[PDB]
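J.: Please see the structure below; I have some questions.
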Amino acid sequence: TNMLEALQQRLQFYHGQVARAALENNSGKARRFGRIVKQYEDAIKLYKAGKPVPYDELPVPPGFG
Amino acid sequence: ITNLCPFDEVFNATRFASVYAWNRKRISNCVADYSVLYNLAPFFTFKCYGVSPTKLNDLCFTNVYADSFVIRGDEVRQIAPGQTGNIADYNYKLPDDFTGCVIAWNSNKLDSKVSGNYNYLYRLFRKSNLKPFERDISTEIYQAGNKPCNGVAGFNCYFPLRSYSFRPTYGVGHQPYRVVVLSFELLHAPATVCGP
Ligand SMILES: *[C@@H]1O[C@H](CO)[C@@H](O[C@@H]2O[C@H](CO)[C@@H](O)[C@H](O)[C@H]2NC(C)=O)[C@H](O)[C@H]1NC(C)=O
């Protein structure tokens, strides 16, 4: 499963979280989730460029299966 | 009848409904002066279907429905009969036969906070495309994969809808555009929304 599918999976899950936070009218939660999405898209861009992907630097994912 | 139609109210709304839950407004028992749209709104895209704008100010309608939502500028072209796309297939669908107008204008000043805007929402994942002039406000988790989940999770379930992140820094393509769609039927049998 390597890294690319997992990265897109986390990206989609956190996009859904951002959308849910926006739907709940929560401001700070939406902003923080959007920032997390920003770092995750930076990380996936870095991995696509060939640079190594980290584990602890990025926030931990939920109970993915 | 002489009372004016509430076009100013719908064109001057503080916030437009999200495209996945596009607002539907009834306009009836009033005189509709469309010269307001031409005189005001310096920036607009009034390209209309089934009737010329001047003739539109001329003739008499009988059923006016106003649909309002927010669409990114790059994908504003998806609002048209017989045209595909994520917005057309998932959020708002126009029938192949269509007699009505579409108005679109940028709203970076109004609907893009300096830090960022997230109020507006749109749908990306669903099983089947929307039928014309049909609304879908369900938020059930998509069954993208072969694993039923009943709740949001990492694997191929996902959230059916997505949020925009409008900011003033974005270019004209990504900037939000306030889109309002008017629908007409010119059979004129009851003629309740007749013009001047
Ligand atoms: C509210 O809508 C109206 C027209 O739909 C505009 O407000 C004024 O409308 C009159 C005509 O009735 C014009 O002469 C004025 O110039 C309009 N005001 C401004 C500031 O242009 C306008 O489109 C909307 N109001 C605002 C503040 O944008």
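Here chain B follows Swiss-Prot for its numbers: 332-527, in order, are the residues you see.
If you're wondering, the header gives electron microscopy, 3.3 Å.
The backbone N, Cα and C atoms fix where each Cβ goes, and this holds for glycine too.
This is the feature table in Swiss-Prot:
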- B:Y453 to F: Decreased HLA binding to NF9 epitope. Increased binding affinity to human ACE2 (MUTAGEN)
- B:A475 to V: Increased resistance to neutralizing antibodies (MUTAGEN)
- B:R408 to S: In strain: Omicron/BA.2, Omicron/BA.2.12.1, Omicron/BA.2.75, Omicron/BA.4, Omicron/BA.5, Omicron/BQ.1.1, Omicron/XBB.1.5, Omicron/EG.5.1 (VARIANT)
- B:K444 to T: In strain: Omicron/BQ.1.1 (VARIANT)
- B:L452 to Q: In strain: Omicron/BA.2.12.1 (VARIANT)
- B:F456 to L: In strain: Omicron/EG.5.1 (VARIANT)
- B:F486 to V: In strain: Omicron/BA.4, Omicron/BA.5, Omicron/BQ.1.1 (VARIANT)
- B:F486 to P: In strain: Omicron/XBB.1.5, Omicron/EG.5.1 (VARIANT)
J.: Can you list which of the recorded positions B:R408, B:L452, B:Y453, B:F456, B:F486 come closer than 8 Å to chain A, going by CB to CB distance?
T.: B:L452, B:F486
J.: Using Cβ atoms only, which residues of the same chain lie under 8 Å from B:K444 (variant position) while being at least 6 residues apart in sequence?
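T.: When sequence neighbours closer than 6 are ignored, B:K444 (variant position) has B:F497, B:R498 within Cβ distance under 8 Å.
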J.: Rounded to the nearest Å, what's the C-alpha distance separating B:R408 (variant position) and B:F486 (variant position)? Just drop the number here, would you?
T.: 33
J.: Go through the recorded positions B:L452, B:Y453, B:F456, B:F486 and tell me which ones have a CA within 10 A of the CA of B:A475 (mutagenesis position).
T.: B:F456, B:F486
J.: Roughly how many angstrom lie between the C-alpha atoms of B:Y453 (mutagenesis position) and B:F486 (variant position)?
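T.: So the alpha carbons of B:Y453 (mutagenesis position) and B:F486 (variant position) sit roughly 21 Å from each other.
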